[PDB]
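> To start, I am sharing the structure in question, which I have written as structure tokens.
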Protein chains: 2
Amino acid sequence: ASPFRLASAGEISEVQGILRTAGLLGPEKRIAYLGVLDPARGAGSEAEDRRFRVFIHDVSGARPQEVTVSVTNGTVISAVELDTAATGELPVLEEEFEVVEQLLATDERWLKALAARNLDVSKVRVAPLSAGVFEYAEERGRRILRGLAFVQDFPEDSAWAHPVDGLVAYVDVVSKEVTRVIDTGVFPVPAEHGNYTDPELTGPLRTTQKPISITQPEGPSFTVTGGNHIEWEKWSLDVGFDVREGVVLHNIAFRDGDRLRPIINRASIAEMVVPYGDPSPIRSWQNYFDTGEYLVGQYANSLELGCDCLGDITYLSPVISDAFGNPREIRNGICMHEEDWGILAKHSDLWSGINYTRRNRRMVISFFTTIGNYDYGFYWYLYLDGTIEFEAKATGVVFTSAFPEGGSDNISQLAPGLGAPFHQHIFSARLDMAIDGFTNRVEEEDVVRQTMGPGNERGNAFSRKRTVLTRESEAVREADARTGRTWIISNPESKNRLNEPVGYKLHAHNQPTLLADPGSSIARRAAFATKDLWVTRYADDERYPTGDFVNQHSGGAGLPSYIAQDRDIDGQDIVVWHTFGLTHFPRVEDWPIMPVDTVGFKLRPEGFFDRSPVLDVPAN
Amino acid sequence: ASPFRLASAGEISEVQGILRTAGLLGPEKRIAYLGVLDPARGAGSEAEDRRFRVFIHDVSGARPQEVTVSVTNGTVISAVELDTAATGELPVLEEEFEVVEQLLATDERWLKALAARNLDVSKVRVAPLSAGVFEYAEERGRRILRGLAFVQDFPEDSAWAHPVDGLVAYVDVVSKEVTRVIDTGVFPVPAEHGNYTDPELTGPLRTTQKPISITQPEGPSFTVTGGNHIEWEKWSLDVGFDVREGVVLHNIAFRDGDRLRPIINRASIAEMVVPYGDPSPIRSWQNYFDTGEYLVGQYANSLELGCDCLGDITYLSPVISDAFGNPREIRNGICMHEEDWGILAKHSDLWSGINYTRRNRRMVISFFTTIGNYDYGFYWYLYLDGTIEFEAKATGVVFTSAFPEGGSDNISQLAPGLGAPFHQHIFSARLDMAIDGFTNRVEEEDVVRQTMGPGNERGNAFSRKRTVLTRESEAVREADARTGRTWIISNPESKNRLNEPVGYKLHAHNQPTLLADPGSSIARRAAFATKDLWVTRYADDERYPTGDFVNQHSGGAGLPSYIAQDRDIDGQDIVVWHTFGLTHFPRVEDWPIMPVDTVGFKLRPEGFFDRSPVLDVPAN
Ligand SMILES: O=CCc1ccccc1
Ligand SMILES: O=CCc1ccccc1
Ligand SMILES: [Cu+2]
Ligand SMILES: [Cu+2]
Ligand code: NA
Ligand code: NA
Ligand code: NA
Ligand code: NA
């Protein structure tokens, strides 16, 4: 009955039938994106209308369309033809992954380049990489992918160990033409393999690890109702899944006494980008938006009990659409479980004689996605004490190149002749805030140092200052770790028992933001990534920091265009967009498969409660 | 047989007898510190000599002494009388905790102040606080404690809820004189209780938490030999315990093939300080060095199975000396266990078809200490992939004051009339480095942004730069989160298979350092805390960043004096001192007992291995 329930197979089948009957899903059509729309502001009418948004690609060259469908009423609500030179191309299709390699295999320029390197075309894999927007006028309005080649010595070989440097091709995947083949010179193909399951490389496996058994003999402490509604240790929320964003959290609230208090209306990772810092023309165009260009939700892994998720695991299996509108289940795509988290609070008092210890725990909601060489785990954590935390876990295989004789300022050496270009992994979290309701504001909090002198005669005092962000034009903020800068989201109309506004404090990791020159293509297309914090006024259609159609969009879409409206954000319905990321100079230890590295953020209550919210936790 | 073994009860008894027979431990003497000395550089002689360092206090006013004893030979090696006006007072004794309250209870000025507030002297607890060095000439060379008062309504009451503001006293604990009583005015004593086990405050305890069972049916994967030598998943180390520093890690090494490779010779938390930022004369002198002034090891908790440490736990019970030289066991003072740590590495490859997942784990070595209102957990973690991490967990009860009518810029309000002054918790980690041996150097690594132009025509390139620190005078460094600054400890004479020097990278949390004015007393006494990173040349007697005798030392001891020697540190036996800390503006949620907050640092291999060191981890 909940409007936030997961999409069902029956809903997707109905969408398929509605589109087909309306003449919008002929043989030349492909669904590039399909997702349920959230209820509009003011769902207190019980008049449920399950609407779906669809992007429809046409493989024959016709204009793509954006379509909204009501499954509740069985109708097409709107259908708009898209001018992609203007508003951007549609996301990459899974079925285009193979097309780049296949088109290149019959191109005489490509075959000539492989012949000079004595490479068998049957052994050459081509990565299907998004194109961006650069100097090539013929690409405007065309659906382009760029290809970089890797050799597989045999079908089970890791091709990433054998990059073919000095060679790149550009392909129009609709007209099926190779537009350019660029060969800047022959590099030796690195010869060592990177097969991390080969006994010759691993050596004998360890026999020293003894098992760790994690069980819950009375079952878990959380309940799941309505398919995706979670209740756990005073938390309440709905777990959504979208093919673009992946796991989405709705209606995060905390039961404080007899009151259900909202905190976050919607939380998601709304974009991520991996810009490369190698100036070689073979790779200097390389920036992929895994979320906006490739759709991370459609590549979610099926997670194995005991290997991927350990303990008493509750799975969700979300349903998505394939390219033809058929429902497809991602079996065991989302893991949910609680974890012990050490000491929560402890004190032994010298005067009262009372010894007190309590243990902490967290609820974990996670999925894992794989897009080419990279694999990411997305983890949301809820803690007993009101803390909310996000963590991204990056692993997989680093993207490789040749390592030039004589070295490089922009590439790390991993093995003889094998390089890994410098790059970043930058995420955008979109937090549609609802601290005790929708009237919220953001304050920037800095530590204040004080000079020794009158009123501070011993020079020990220090303080803090809070600056309210009142309009969108002043709500683009940078980190300052040295001044301990944080941001507080508060509700000026909801006070705690001390008559102070209730709030939550955002703690960033203060990692570097986008390093590219501000005049670069990527700085214009990923403008969100140049600043740590943005605050906008809520609007239905302002969903992604990069805009709706990221692929081959010329720039400036999304957050820079939204904030130009300069709307009032002082005690209003607001959205916080937090940029955070890893800067990766690859190390030898990252090869041939990378141990996990992590980045994230957290939010902690700041006078939201009238005292510690975990006084009623029992003594185990 | 190992020279790094824990002190035994028999060793401490022998020290007691040696001191007694030498005439150094009469009835007026108290042992303020006793600890084993590490072997000198060049222990490859097998000529073991277990030596102990002792600080001896005299309650009758005689000069204290520093004494070194050889238990192996049964002799006093050296005994030096200390001039405490020059070199500092000895650490606070546990038996002095009671003396401040007892002396004040018979002082007419103190009783007059309590009478005006209608407080029963029998209900008034006095915190025994270290004095520092300020404007009071009569304190030089005298052993002073300062007292702040708190009311206990009944024996099991939390006195921290009832601070008596506006009142402070100074006491000479040797002459047993109250030197000053300062009363700046009457503040209401906050009336609400803070009893976190009272059902009226907790409400009904939760019944919703279901058990989490963590067991190891085949036992743990680590072995303990010789009492304190650990071997775990290619790691090797010795777990030490010192009454001042607490848990100390010796001889951290990693078994890489058939080679045992050193990484860290000695790791410890060598000082910690809590400076307060309230300019009221009642508290503006308040800065306690829990390690250097109070000795955190002697207040280690006995840790309970299932509550403090959960899983298959191996305990160590270190032995320390009491004030009379009797051995005292801290039963179950150190917990050791391994923990599952999620995904280690994962990839599903689109071209090879191979799906690969491995799980991570960490070895945990921890203890918990309690000094007055504060409780801290110290955690050392070793990971499968070569990462070493330290984490401090801060909990307990915040130090309180009145909350002034009309507010404060330096105090948070926690309850009606109840304040908590702003403060920091700042730690110093001393890392006696031994990356593949003792010839090490430190490089500072910054991200380098590049301008769009020739050789970077698309404005995407970025790089890194490394600066070698060659002499101690240039080895005092600050964090720079915006440039991604890290520090690499490498061995220039030990190369990996790519002919690059092996190394480890230190990742800081980049939290603010000491906020006090640089002309303040605390800035001079805690100079280490003003900078994020110091590198010194190893020397036997350079043990603590604050010097040997921190209590009432006038300033400049420790690191500022060491680095003035300007020694060569480029490929030498070096020590890294890392400052890290929390800046605490207390929140309502911290009251009446604070949920854990954390801070720390980690070190990750940086070309130390020839490839990922966890290829031989099996598939669970
Ligand atoms: O992560 C998206 C870029 C990509 C896609 C497919 C193969 C390699 C790299
Ligand atoms: O943490 C050392 C300062 C202290 C000691 C005893 C009681 C309260 C505070
Ligand atoms: Cu990376
Ligand atoms: Cu604190
Ligand atoms: Na355009
Ligand atoms: Na909002
Ligand atoms: Na002095
Ligand atoms: Na060293």
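Numbering of chain A is taken from Swiss-Prot, so the residues present carry the numbers 9-628, in order.
Looking at the header, which is where the method is noted, we find X-ray crystallography, 1.7 Å.
For all residues, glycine too, the Cβ spot is worked out from N, Cα and C.
Look at Swiss-Prot and you will find A:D298 tagged as active site, proton acceptor. If you look up Swiss-Prot, you'll see A:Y382 marked as active site, schiff-base intermediate with substrate, on the strength of similarity to another entry. The substrate binding site annotation in Swiss-Prot covers A:296-307, A:379-384 and is backed by similarity to another entry. The Cu cation binding site annotation in Swiss-Prot covers A:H431, A:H433, A:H592. Annotation of the published mutagenesis A:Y382 to F in Swiss-Prot: Loss of activity; the original residue is retained in the structure shown.
Each of the listed features needs to be described in terms of its position in the shown structure.
DSSP assigns A:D298 (active site, proton acceptor) to a helix. Neighbours of A:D298 (active site, proton acceptor), defined as other CB atoms within 10 A of its CB across all chains, total 22.
For A:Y382 (mutagenesis position), the same-chain residues that are 6 or more apart in sequence and have a Cβ closer than 8 Å to its Cβ are A:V282, A:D298, A:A402, A:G404, A:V405, A:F407.
Within the same chain, the residues at least 6 positions away from A:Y296 (substrate binding site) whose Cβ sits under 8 Å from its Cβ are A:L137, A:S138, A:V281, A:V282, A:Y302, A:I379, listed in sequence order.
Close to A:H433 (Cu cation binding site) in the fold, though at least 6 residues off in sequence, lie A:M280, A:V282, A:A400, A:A402, A:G589, A:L590, A:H592, A:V607, each with a CB less than 8 Å from its CB.
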> Looking only at C-alpha atoms, tell me how far A:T299 (substrate binding site) is from A:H431 (Cu cation binding site), rounded to the nearest Å.
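Spelling it out, the Cα of A:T299 (substrate binding site) and the Cα of A:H431 (Cu cation binding site) are 17 Å apart.
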> Specify the count of other C-beta atoms within 10 Å of the C-beta of A:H431 (Cu cation binding site).
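Excluding its own Cβ, A:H431 (Cu cation binding site) sees 26 Cβ atoms within 10 Å.
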> Work out how many Å separate A:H431 (Cu cation binding site) and A:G305 (substrate binding site) at their Cα atoms, rounded off.
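About 23 Å separates the two Cα atoms.
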> When you measure from the Cβ of A:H592 (Cu cation binding site), how many other Cβ atoms are you left with inside 10 Å?
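A:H592 (Cu cation binding site) is surrounded by 21 other Cβ atoms within 10 Å.
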> Out of A:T299, A:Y302, A:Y382, A:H592, which recorded positions lie by ligand 3, with a C-beta less than 6 Å from some atom of it?
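Checked recorded positions vs ligand 3; flagged A:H592.
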> List, in residue order, those recorded positions out of A:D298, A:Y302, A:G305, A:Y382, A:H592 with a Cβ under 6 Å from any atom belonging to ligand 1.
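Among the recorded positions listed, those whose Cβ sits under 6 Å from ligand 1 are A:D298, A:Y302, A:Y382.
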> Once A:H431, A:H433, A:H592 are set aside, which residues in the chain still have Cβ within 8 Å of the Cβ centroid of the Cu cation site?
A:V282, A:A402, A:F430, A:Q432, A:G589, A:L590, A:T591
> Please give me the CB contact count at 10 A for A:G305 (substrate binding site), counting all chains in the structure.
23
